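Worksheet for the structure shown next.
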Protein chains: 4
Amino acid sequence: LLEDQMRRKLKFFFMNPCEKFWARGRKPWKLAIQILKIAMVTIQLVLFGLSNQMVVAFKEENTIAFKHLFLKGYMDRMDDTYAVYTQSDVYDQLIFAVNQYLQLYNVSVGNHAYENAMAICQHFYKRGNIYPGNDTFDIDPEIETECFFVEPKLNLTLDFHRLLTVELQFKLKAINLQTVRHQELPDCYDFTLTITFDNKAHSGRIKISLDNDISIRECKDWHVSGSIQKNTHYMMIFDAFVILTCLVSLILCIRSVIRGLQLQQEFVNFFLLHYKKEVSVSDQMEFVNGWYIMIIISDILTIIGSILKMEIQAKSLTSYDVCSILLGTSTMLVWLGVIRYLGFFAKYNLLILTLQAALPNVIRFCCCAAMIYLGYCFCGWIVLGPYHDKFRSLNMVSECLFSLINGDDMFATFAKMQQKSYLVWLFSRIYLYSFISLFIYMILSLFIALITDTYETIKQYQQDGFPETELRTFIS
Amino acid sequence: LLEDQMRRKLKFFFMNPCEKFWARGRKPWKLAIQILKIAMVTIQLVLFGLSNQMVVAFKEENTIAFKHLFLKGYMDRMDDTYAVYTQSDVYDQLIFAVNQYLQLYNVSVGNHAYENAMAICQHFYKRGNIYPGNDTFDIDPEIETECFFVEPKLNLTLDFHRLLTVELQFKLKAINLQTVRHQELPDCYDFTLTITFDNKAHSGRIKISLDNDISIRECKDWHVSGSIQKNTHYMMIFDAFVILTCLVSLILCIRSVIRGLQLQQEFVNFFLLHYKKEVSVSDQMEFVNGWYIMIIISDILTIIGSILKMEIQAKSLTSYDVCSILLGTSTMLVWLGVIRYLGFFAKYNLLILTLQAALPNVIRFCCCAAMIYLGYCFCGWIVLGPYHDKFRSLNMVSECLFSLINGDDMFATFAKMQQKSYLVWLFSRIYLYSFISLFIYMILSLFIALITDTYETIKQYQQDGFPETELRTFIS
Amino acid sequence: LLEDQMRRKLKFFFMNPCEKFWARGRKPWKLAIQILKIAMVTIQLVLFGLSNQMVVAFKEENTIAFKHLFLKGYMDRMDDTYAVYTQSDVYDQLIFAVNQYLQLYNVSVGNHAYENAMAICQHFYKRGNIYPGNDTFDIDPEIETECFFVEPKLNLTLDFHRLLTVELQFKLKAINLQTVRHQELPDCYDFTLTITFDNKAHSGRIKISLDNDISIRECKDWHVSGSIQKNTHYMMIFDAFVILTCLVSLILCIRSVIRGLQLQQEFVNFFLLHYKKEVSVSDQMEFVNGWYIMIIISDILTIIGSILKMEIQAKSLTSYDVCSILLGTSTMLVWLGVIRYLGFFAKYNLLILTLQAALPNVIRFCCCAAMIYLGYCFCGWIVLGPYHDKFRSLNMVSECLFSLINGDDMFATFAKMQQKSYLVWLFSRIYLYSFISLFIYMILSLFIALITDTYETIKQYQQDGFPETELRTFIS
Amino acid sequence: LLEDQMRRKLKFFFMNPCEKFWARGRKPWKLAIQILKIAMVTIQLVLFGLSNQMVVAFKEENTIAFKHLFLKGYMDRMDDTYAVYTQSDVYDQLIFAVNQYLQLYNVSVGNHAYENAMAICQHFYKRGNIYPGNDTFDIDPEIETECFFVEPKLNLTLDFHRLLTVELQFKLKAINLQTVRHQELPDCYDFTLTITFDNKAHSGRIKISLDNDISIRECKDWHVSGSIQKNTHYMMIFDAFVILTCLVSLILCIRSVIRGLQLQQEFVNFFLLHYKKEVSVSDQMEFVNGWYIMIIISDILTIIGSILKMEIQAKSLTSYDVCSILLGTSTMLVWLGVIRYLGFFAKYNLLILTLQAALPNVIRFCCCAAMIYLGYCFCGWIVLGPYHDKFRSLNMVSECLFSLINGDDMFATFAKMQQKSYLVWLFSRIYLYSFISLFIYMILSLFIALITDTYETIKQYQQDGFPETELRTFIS
Ligand SMILES: *[C@@H]1O[C@H](CO)[C@@H](O)[C@H](O)[C@H]1NC(C)=O
Ligand SMILES: *[C@@H]1O[C@H](CO)[C@@H](O)[C@H](O)[C@H]1NC(C)=O
Ligand SMILES: *[C@@H]1O[C@H](CO)[C@@H](O)[C@H](O)[C@H]1NC(C)=O
Ligand SMILES: *[C@@H]1O[C@H](CO)[C@@H](O)[C@H](O)[C@H]1NC(C)=O
Ligand SMILES: *[C@@H]1O[C@H](CO)[C@@H](O)[C@H](O)[C@H]1NC(C)=O
Ligand SMILES: *[C@@H]1O[C@H](CO)[C@@H](O)[C@H](O)[C@H]1NC(C)=O
Ligand SMILES: *[C@@H]1O[C@H](CO)[C@@H](O)[C@H](O)[C@H]1NC(C)=O
Ligand SMILES: *[C@@H]1O[C@H](CO)[C@@H](O)[C@H](O)[C@H]1NC(C)=O
């Protein structure tokens, strides 16, 4: 009958292993292109990560060597957050830094060379008038930058209370030999340096640092072993081929989505002429694969990630952030997607059967426990903020109470109180003993017991059929 | 009948979602004022926390800049607990500190200025006579403070064995620009400084520190951008409106408490004329809402917290401790109170059904395990106190054995023993191996198994009715 | 009958709450003396701990002040394990230390004074002959100490390869004011100092340290506030009273032990004339209380602990180690013993019902898992000993694998490898990934599941009687 | 019948306690040689570990003393990874190191003496031409080492951009007295030193270190206490005896393997003539003991380990790595093997019954969760690599996410972000909050619930027989 026709095509709509569906009758390979996609996407991501990692290593080493070249009294391994608290000391610092830049060729071991320029920016208030003795001040809140230019020993005067910030900016060129000679990547390193003196807090605490922005290019004229060389970028082609595969498994699985859609309304509309039932929810959910949706999303993300890696390599800005985040989140979703093809073996379906059956319940529970958490987190923030080093911004408080839910860095917290206000110090102890002894044992063990319970129920589903659907009664 | 009348009003006394009670017949909004309360109380607490946080940031920066201005050989990032062990060194220190205060205008970068005064307090024993060679001493235990006053290089003599303490006290005024210009808060900073030399232990170990007390005020005459300004405090009004809302949800829920009270004796006294049973416990407990009690408590605490924030802002002492603790504990209870309105959805009641059904049992268990804990904690204190850095005061021992219950900072503990007394060193290892291997696995896993078990029982309550009460038999 | 007579006295042999036994007919108080014992023993232990703690605090402060007085280039907070690697440096060190001792009165802030003496011990080999160039050495392994005595600048010659060790020994007297004036404790502090130079390893690494031995006495002639004083030790009397109470609850509970014994053979021998069964095990176990045994043991330990605290206070050696360990382990057992009297309430018996029913099974399991642990611990020791900072002695390896069972200091371990030998470095990672991923999840979760299971079974015992004993069938 | 004959010999093939098999009729001892093996193998491994440990202690002390003798400005306890950033500083360093080697006899405390030689290796590029100003470079990538030899103050010129590395190599002989005099081990210590200056990264960051290779020998002419001595190595004989025992328990258990094999085909082939069933899997698995296999493997490994310890001691290279790994993994397997003889008691079989019944399921589960883990680990690597100190190489990322699964070093991770790129900084927080809150609670609690469940099933196996095998139906 009509019934048996439509249900008969349906029976092989749903054959879960594509091995099992093809087992009916022969179809040319699709799944092979998805395995190819995995191998591609991850080979791209690895080949990317290694290169980027070498460039980062070089920027790290160089910015360290700079920290010791241009910061007076940087301890020859490392010091950090170094600040100068007397105005004679700020003057001595400035004089030193500039004198190092001008004497850089005698001083430095590195191949650092100038570009063919030291910009001294001084940002002070338009009309600064401050008299803490009178307990009165008068200001116009503009910023006027009186600048300098130094060429490869000056005179300067800085009225300090007027002074908002200072800066030193000089370009330096470095050539990286190992990376260029061994492999083909751009090996010219332009370095912009900014030595900034934050007076913004106006605490009398002059804060110094050294910022490094590294813009890559290629050496125009380049000779290896007496010959000449030009870097051939094959990864340029490789990105392309990965966009191709990813596009194909975009399309094929889009058709796999919409075909099933039209079979879903085909099914439900069929169902009225005969049995006249609905399940607008159950078997619309059923036909949507939901793993195909993931393949499509990680596909889109891999396309845009690859394109951005391609422009970012060609035009060669090398900021890399928004490209890395995409091309990473994609491979995360792809490798996640491999679980289905583990599942075709059928000895592993439990993690994504119960992880899907656990979520509808946990989400409810999680919400209700999140109310407690917030109400806890605020009070921790304010009451503990003046004193405890960890509770300062609201977020850090979130990483404390999340660290402590998981029982990590505990005794640190009890011992980092300042003890200065006995009342508050004691409060913190009621706070932490409370939170730990509630949100670990009670709430956590309730949550974990919830998931394990769900695992029991899905276990005996795996043992005795499943919840019976009109579909799976009707396909059988 | 009479029965059906009283029970009939009762049926809608208990309609749990106020949505569900109003579902009967229309009532004007109350619950809306409770949601308004939440939004208020937390907006107050956040707007408070941010301001207080900025004031703390400024005090931190400044007291650091002071630590480096007035303490000889403070390493230009930080050193801590710095102490001077030769009397020549104490003299050099004092001379330095005073000389910095008098030269402060040449030295400092900050806008620190004097107030229109250096108080040198020297606290020595009345009749000090000490002769450790004779193994004999004679003292009269009074304290006589021979003081100084310095005005913007002295002669001083300190007999050291007589000397109990020393101090230097000088006011310094600092103006904070960023906070005043960007937002309206008091921006005058009075600083009292106390440089204290503890000889109290008389170990030959002279301990130094720098204490900072910051009293806020407002700049009398103040001009921004060529104009004049006066800070308008709207948060003054905001505190008021929050006291109002909080008072209203105090009153309305008090009536909600007592109304149910008179219905509880109305119910139980009714019950004698007919069925002649009691449940003096069960359904007196039932009528008291217990969530209304919380709303009332967090309400009181929010009232007093707000008033204290208001006086503390107006009169402007700015100690802030007892205000912060209240206004925090309140918002903690309020956000906790949100769980009920999550519960009206009815997919979340499990956490506060089982968290209430778990407490009567756990409390018993907890008590019995607390006996073990104390008996463990004392022996740890004394036997381990001379040697292990962590076990010193009794409390710290409490935070060790609580840290170790939760398995945090373990190898630290085994490695911090002093090994000097082999017998005791070995004892500590029997101690810790024992405690960990008992109080984690055995007692903890028993406790967690208790709560999870309770969760099972309340789960199948959620599945099949509840324990049957004469009330809920009688309302049905 | 005879049966009913003996069983009739037995029925009140076993009345578990002594409240419940006295409920029969009146008996004078015993249990009151046990509560008195608890209050005593712990008040003794606390009053002890505080005093000892103050003496430790003073020794700590003083030995620090010494470390900075007599060790050249001790950084004015702390340095640790400081060693001198050139012979010119050792000479300069020695000269400095001695010069400080002789100039101590100008130098020190403290009240340290000599006793009415600097002993320079030099331990060198009898016949030292060493020639690492010839790859040949000749020695006679004796120790001959050529000593000195210095009186308040020398000439010295040390042949270094012959030199085994050096030492400086000088007594210094310190008077502690706060403790004597505020409370009555001995306040004379004799200090023996030993500055030792370990050359024993003969690595060219000369290791220095400062050892402190503090012998207490009382100031002979002592005047407070113009009057005279002698410290009255009431704690001397207090120790006595505690020995008394402890002795009484020794005796009374010994009789409680042997009475039940003679009722146990009385019972079992009775049982042959009639029913002719044995339970040589079950109801010999039953009559022995097992809590009385604890009271007796903690009693003995409290007696000896108190006596040793009394001699150690009177004769006043003040080593304190073997006294502290006893008097601590006792109070640990006593406070543990309080659980029974919590149990008389009868809402708490579960922890010591199931903790006793869990032990016979766990002990078996524990043994079998200990085999795995040892076999793991050895291989960790040897294979990882040359490289990983943590695995060195066998014991430390035991505290690593115990730290890691409990999941504490993990990333530290993976990051502390030396990476020098790639093969071994990789081995350590198979080692740790293996051990963690076996001995946590598998073995630990098996153990914890064992205890929780036992808790289930004892729960439904608490619900439906118990295992039925011929006794408890026969007393009923 | 034939059936009863073969099954009758079989009944005592399988008697699990060899005590229980011998209980039939007397057999001479085998198991005694296995207990002897355990005692041997571990006594060898301990006696080895101690010796090796003393040699390591001496190398550690000496290489430290060297770090302070030859590295300018090594802080007299320790500094680490010390690097020199100006070419004047590199020159001063070199001059210092060499001057220390030549003056070593005045300088050092140790008995270090030369061997009867300072090799200065300088590795520079063949044709170095570098011009970072032109953004052009030309190189021929060879390495040409222009060397020196110094004999107990030079002139040197190093063109720095050409310079790849530098080195200083000098032998030093040290005699260790304590080890030779107290026990018989080789006590001559040859030290090769390499002071290496890595310029390889060409960051301007010249990295220095001190490498130590220690080759042991024996002192040719050696006299103790006026007499003469030659070290008698009895451990040479001891290794032999252990190889013997290990070989015997190799052979005997090989026969125990193959005998059971021929009884397995004897059994299955027998089974066709009568009942005609197979179980090619079940009872081929059954006859293979699987514990004998372990004894054989740990036996092989102990043989090769012992032989390598013997050659490595005689020829005396003392690299020790591949010997230690073997001789360790063996004793790990042996002590593991002890569990069976614990099992003969029969109160402990549960751990290796359920640990074997848990593995077939977990392995499936573990695989599927490993897919998630990898896909997570890559994205963590790349997206977090530029910034987070922990995520750098892929492996370290593996030890982060394994550290965090187990909840160790958490707050460290949230606080080690660089915050420089707000987008990425926020990403890391979605990353970590996600991973922790999925891979701990959900996946971990699922895994642990799996093992505990398996423990339940094997528990009630222990209670009611086992899965019934035609064998154990047929032997009965
Ligand atoms: C380095 O200093 C010398 C003088 O000491 C000078 O002759 C030389 O030009 C300086 N280096 C450079 C690159 O100018
Ligand atoms: C107050 O302001 C006036 C400028 O009108 C200035 O001359 C005077 O010095 C100020 N007072 C102090 C204490 O600095
Ligand atoms: C700073 O020192 C100079 C002398 O070097 C003196 O003239 C000046 O008055 C000092 N500063 C102040 C604020 O007095
Ligand atoms: C003992 O006290 C007397 C004062 O009566 C003093 O002169 C003498 O120096 C003291 N002894 C010592 C050793 O200081
Ligand atoms: C301290 O040194 C001075 C000389 O500078 C000397 O007169 C005095 O006696 C010394 N102190 C003591 C206690 O001898
Ligand atoms: C070897 O020993 C002799 C003493 O007999 C000594 O003179 C000679 O210097 C030694 N050799 C070396 C290299 O020190
Ligand atoms: C140590 O230096 C002195 C000169 O101060 C010299 O005579 C002696 O020979 C040096 N040591 C050695 C072992 O040469
Ligand atoms: C470019 O290279 C030439 C060598 O042909 C050299 O003379 C010139 O100085 C280089 N330019 C710079 C800026 O160093």
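Numbering of chain A is taken from Swiss-Prot, so the residues present carry the numbers 33-148, 155-190, 203-526, in order.
Just so it is clear, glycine is given a Cβ too, placed from its N, Cα and C backbone atoms.
One entry in Swiss-Prot concerns the mutagenesis experiment A:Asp108 to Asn. Its note says: Abolishes basal channel activity without affecting channel activation by a synthetic agonist; when associated with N-111 and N-112. There are 14 other Cβ atoms within 10 Å of the Cβ belonging to A:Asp108 (mutagenesis position).
Long-range neighbours of A:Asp111 (mutagenesis position) (same chain, six or more residues apart, CB within less than 8 Å of its CB): A:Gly105. In the three-state DSSP reading, A:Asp111 (mutagenesis position) counts as coil. Here the residue is the original one, but Swiss-Prot notes a mutagenesis experiment at this spot, A:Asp111 to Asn: Abolishes basal channel activity without affecting channel activation by a synthetic agonist; when associated with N-108 and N-112.
One entry in Swiss-Prot concerns the mutagenesis experiment A:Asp112 to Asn. Its note says: Abolishes basal channel activity without affecting channel activation by a synthetic agonist; when associated with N-108 and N-111. Other Cβ atoms within 10 Å of the Cβ of A:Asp112 (mutagenesis position) number 9 in total over all chains.
Taken residue by residue with DSSP, A:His252 (mutagenesis position) is part of neither helix nor strand, so it is coil. For the published mutagenesis A:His252 to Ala, Swiss-Prot gives the following note: Increases inhibition by lumenal H(+). Decreases inhibition by lumenal H(+); when associated with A-283.
Non-local neighbourhood of A:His273 (mutagenesis position): A:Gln279, each in the same chain, at least six residues away, with C-beta under 8 Å from its C-beta. Mutagenesis annotation in Swiss-Prot: A:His273 to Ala, described as Increases inhibition by lumenal H(+). Decreases inhibition by lumenal H(+); when associated with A-283; the structure shown retains the original residue.
Among the mutagenesis results in Swiss-Prot, A:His283 to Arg has the note: Increases inhibition by lumenal H(+). The residue drawn here is the original one. For the recorded site, A:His283 (mutagenesis position), the DSSP three-state label reads coil.
In this view, A:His283 (mutagenesis position) is surrounded by 13 other Cβ atoms within 10 Å of its Cβ, with every protein chain counted. Under its mutagenesis annotations, Swiss-Prot gives A:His283 to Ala the following note: Constitutive active channel; abolishes inhibition by lumenal H(+); retains the Ca(2+)-dependent inactivation of the Ca(2+) current. Decreases inhibition by lumenal H(+); when associated with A-252. Decreases inhibition by lumenal H(+); when associated with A-273.
Experimental mutagenesis is annotated in Swiss-Prot for A:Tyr423 to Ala, with the remark: Nearly abolishes channel activation by a synthetic agonist. Within the same chain, residues at least 6 positions away in sequence whose Cβ sits under 8 Å from that of A:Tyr423 (mutagenesis position) are A:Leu451, A:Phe489. According to DSSP, A:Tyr423 (mutagenesis position) sits within a helical segment.
Applying an 8 A CB threshold to same-chain residues 6 or more apart, the list for A:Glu449 (mutagenesis position) is empty. What Swiss-Prot notes for the published mutagenesis of A:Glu449 to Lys is this: Abolishes channel activity.
Quoted from Swiss-Prot, the note on the mutagenesis of A:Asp458 to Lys is: Nearly abolishes channel activity; inhibits starvation-induced autophagy. The number of other CB atoms found within 10 A of the CB of A:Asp458 (mutagenesis position), across every protein chain shown, is 25.
A mutagenesis experiment is reported in Swiss-Prot for this position, A:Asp459 to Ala, and the note states: Decreases in Ca(2+) permeability and selectivity; decreases channel pore dynamic behavior. For A:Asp459 (mutagenesis position), the count of additional Cβ atoms within 10 Å of its Cβ stands at 22 [all protein chains shown]. Under the three-state DSSP scheme, A:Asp459 (mutagenesis position) falls in the coil class.
Within the same chain, the residues at least 6 positions away from A:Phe497 (mutagenesis position) whose Cβ sits under 8 Å from its Cβ are A:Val412, A:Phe415, A:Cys416, A:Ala419, listed in sequence order. Listed in Swiss-Prot as a mutagenesis experiment, A:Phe497 to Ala is described as follows: Nearly abolishes channel activation by a synthetic agonist.
There are 24 other CB atoms within 10 A of the CB of A:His252 (mutagenesis position), with all protein chains counted. Distance (Cα-Cα) between A:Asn148 and A:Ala155, which enclose 6 unmodelled residues in the deposited structure, is 8 Å. Cα to Cα, A:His283 (mutagenesis position) and A:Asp459 (mutagenesis position) are separated by 47 Å. Of the recorded residues, A:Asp458 (mutagenesis position) and A:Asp112 (mutagenesis position) place their C-alpha atoms 26 Å from one another.
Filtering of the mutagenesis positions A:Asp111, A:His273, A:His283, A:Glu449, A:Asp458 by Cβ separation from chain D (threshold: under 8 Å) yields A:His273, A:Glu449, A:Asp458, ordered along the sequence. In three-state terms derived from DSSP, A:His273 (mutagenesis position) belongs to an extended strand segment. In this structure, the C-alpha atom of A:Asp112 (mutagenesis position) lies 23 angstrom from that of A:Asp459 (mutagenesis position). In the three-state DSSP reading, A:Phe497 (mutagenesis position) counts as helix. 12 residues between A:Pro190 and A:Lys203 have no modelled coordinates; the flanking Cα atoms are 10 Å apart. Chain B comes within the C-beta cut-off of under 8 angstroms for the following of the mutagenesis positions A:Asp111, A:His252, A:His283, A:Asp458, A:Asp459, A:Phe497: A:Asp111, A:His252, A:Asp458, A:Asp459.
Taking the Cα atom of each, A:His252 (mutagenesis position) and A:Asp459 (mutagenesis position) are about 34 angstrom apart. The separation of A:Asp459 (mutagenesis position) from A:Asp108 (mutagenesis position), Cα to Cα, is 31 Å. According to DSSP, A:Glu449 (mutagenesis position) sits within a helical segment.
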